[PDB]
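Asker: Here it is, the structure, as structure tokens.
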Protein chains: 2
Amino acid sequence: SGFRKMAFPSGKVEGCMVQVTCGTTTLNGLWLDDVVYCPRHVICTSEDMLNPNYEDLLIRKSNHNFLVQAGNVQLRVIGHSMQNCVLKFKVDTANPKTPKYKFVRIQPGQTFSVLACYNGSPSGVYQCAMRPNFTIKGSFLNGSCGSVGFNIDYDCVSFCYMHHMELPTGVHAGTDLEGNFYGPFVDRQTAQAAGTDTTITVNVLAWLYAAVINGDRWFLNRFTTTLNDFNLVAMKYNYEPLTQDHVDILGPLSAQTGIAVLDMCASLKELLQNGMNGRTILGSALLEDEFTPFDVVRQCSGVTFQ
Amino acid sequence: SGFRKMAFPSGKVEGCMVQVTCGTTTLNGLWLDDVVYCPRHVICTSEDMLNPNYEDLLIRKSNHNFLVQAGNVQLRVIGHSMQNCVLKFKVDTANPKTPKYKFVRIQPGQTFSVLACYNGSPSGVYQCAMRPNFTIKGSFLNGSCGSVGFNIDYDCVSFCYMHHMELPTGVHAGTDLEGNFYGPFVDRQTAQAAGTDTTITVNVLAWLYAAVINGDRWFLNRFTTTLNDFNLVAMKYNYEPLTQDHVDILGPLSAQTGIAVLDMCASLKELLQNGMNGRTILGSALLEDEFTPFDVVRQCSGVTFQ
């Protein structure tokens, strides 16, 4: 038993991290088959990022201006192209560590693991969520750009995130592996508005179910509610609205615990209106929204990968 | 910027996890050079666990009574031996994936990454602390035994923990890689008492320094205290005593932030008696004690490994 914020094992991703250098700028790239992917602002100086013309900056660059290093190995660059906000390098050698992989654009509220990297070398792994306003609250210092987020299904790595930007507010923004930003952000050093950040309601409910499975039950109440009644409360507390698709996803947890989804919504409603009275749930004094219903099921059945 | 509970990259350890079966009981083992390590209770049935005589139970067994699977390949056991509470299996093949490694017995309050495993396959990775009462609060379902905890220093994996036991209270207990239990626990399915758990004070202070570095400063004040009066308040709230060794450890964080250790303790003293109201620190409503001072420095300067 017990419940932890768990990341996927990162071995398959470590073998794809490389260092990309262009002039004075070095950041992380992703080496799969014979292509290397990296944020396009590798071609920028600090002064360029205030207002970069990426097409005009890239035209000054040839294949040999890009230094791609995998461990101690130099890769030979034999072609380059810009796809949205990522650069793709055709190299001499296919990565022999290439796992089975897919590229995926995830939805707000989904979770993924982040392998934070500096100079092509892994530093740490953690789990996090795509917020409803398409930012993530990560841990990224200077040089972490090009670090990637992923999920794993058995033997297949689903890449869903490449880090590009810290916003002046301190939250983080990036792209999918086709180089399209999540959200309205651009790769430019300017003030950029993220939306109001709301709480991922279906995830909070999944974690309440996890709590009941682990013996933590003080918040279960004598009330029920309706979807429309709950959503009126949800809107007041900046919770995302709950839909029947969400109720359906929670089905298996409902069946295991014997607690109907609308009954657990009434417990959540009462927690939103009355607070937690200084009490804790699964060791947390706040309502946690970084576990998907799938995350909760995985942890409570012990699903592996290798 | 940003601050997260990061685990070490787990690739070096994933390549050492095997599956060990003995009759009806399967758990995880660690394959280093030509040896597989695993908990000795793999030779127990559920009934045996109530009162095992391990020497007698092991004598009933021979080198071929053991069943070691690595991925799909079967390993050939040519020998076995019992070192304290671990079994040492001599196999035919040295693990070609053996990393540079060390066995280490850690101290209470130190932290490590756990690779949670089932049937020899990694499921997830998370960071945790050895509590002052020598338990850990992990996420361990049936079959996770033999999962290991580790740290990484550049290129050398320091193995410090192997999971053995879930206590009746739902916390976890295990050994070092020589098979000596942390704490007063034994590999027998009985009621077992763990000490009163205290909060790791030096870690809470480290995390407050992390919060300042990251722009969260509201809890600061121009009060003070000496070491001796802080400790009067410290327990009274079940906090571990602070020693000069601890003040010395926090020196570099003190120098980076311009906040004297004793002044940070005076901020903690104030926090313990009035709470945090509805206010948070680094997104948390409680005081966090699973970051060591070394953890904070690692994350804030971006130390890599590869």
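Chain B is numbered as in Swiss-Prot, which gives 3264-3569 for the residues shown.
Looks like X-ray crystallography, 1.9 Å, at least that's what the header says.
For all residues, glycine too, the Cβ spot is worked out from N, Cα and C.
Residues annotated as active site, for 3CL-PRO activity in Swiss-Prot, with sequence analysis given as evidence: B:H3304. Taken from Swiss-Prot, the feature active site, nucleophile applies to B:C3408. Listed in Swiss-Prot as a natural variant, B:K3353 to R is described as follows: In strain: Beta/B.1.351. The annotation that Swiss-Prot gives for the naturally occurring variant B:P3395 to H reads: In strain: Omicron/BA.1, Omicron/BA.2, Omicron/BA.2.12.1, Omicron/BA.2.75, Omicron/BA.4, Omicron/BA.5, Omicron/BQ.1.1, Omicron/XBB.1.5, Omicron/EG.5.1. As a natural variant entry, B:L3468 to V appears in Swiss-Prot alongside the note: In strain: Zeta/P.2.
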Asker: Counting every protein chain present, what is the number of Cβ atoms, excluding its own, within 10 Å of the Cβ of B:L3468 (variant position)?
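Answerer: Neighbour count, Cβ to Cβ under the 10 Å cut-off: 27.
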Asker: Ten-angstrom check, please: count other Cβ atoms within 10 Å of the Cβ of B:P3395 (variant position), all chains counted.
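Answerer: Within a 10 Å radius of the Cβ of B:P3395 (variant position) lie 20 other Cβ atoms.
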Asker: Tell me the Cβ contacts of B:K3353 (variant position) under 8 Å, same chain only and six or more apart in sequence, or just say none.
Answerer: B:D3297, B:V3298, B:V3340, B:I3341, B:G3342, B:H3343, B:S3344
Asker: Closest to B:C3408 (active site, nucleophile): which of the recorded positions B:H3304, B:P3395, B:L3468, going by Cα position?
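Answerer: Comparing Cα positions, the closest of these recorded positions turns out to be B:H3304.
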Asker: Quick one: Cα separation, B:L3468 (variant position) versus the residue listed as 'active site, for 3CL-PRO activity', in Å?
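Answerer: Cα-Cα distance, B:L3468 (variant position) to the residue listed as 'active site, for 3CL-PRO activity': 39 Å.
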Asker: With every protein chain in view, what's the tally of Cβ atoms within 10 Å of the Cβ of B:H3304 (active site, for 3CL-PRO activity), excluding that atom itself?
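Answerer: B:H3304 (active site, for 3CL-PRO activity) is surrounded by 24 other Cβ atoms within 10 Å.
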Asker: I need the CA-to-CA distance for the residue listed as 'active site, for 3CL-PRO activity' versus B:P3395 (variant position), whole Å please.
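Answerer: With the alpha carbons as reference points, the distance is 25 Å.
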Asker: Give the three-state DSSP assignment (helix, strand or coil) for B:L3468 (variant position).
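Answerer: Helix, per DSSP.
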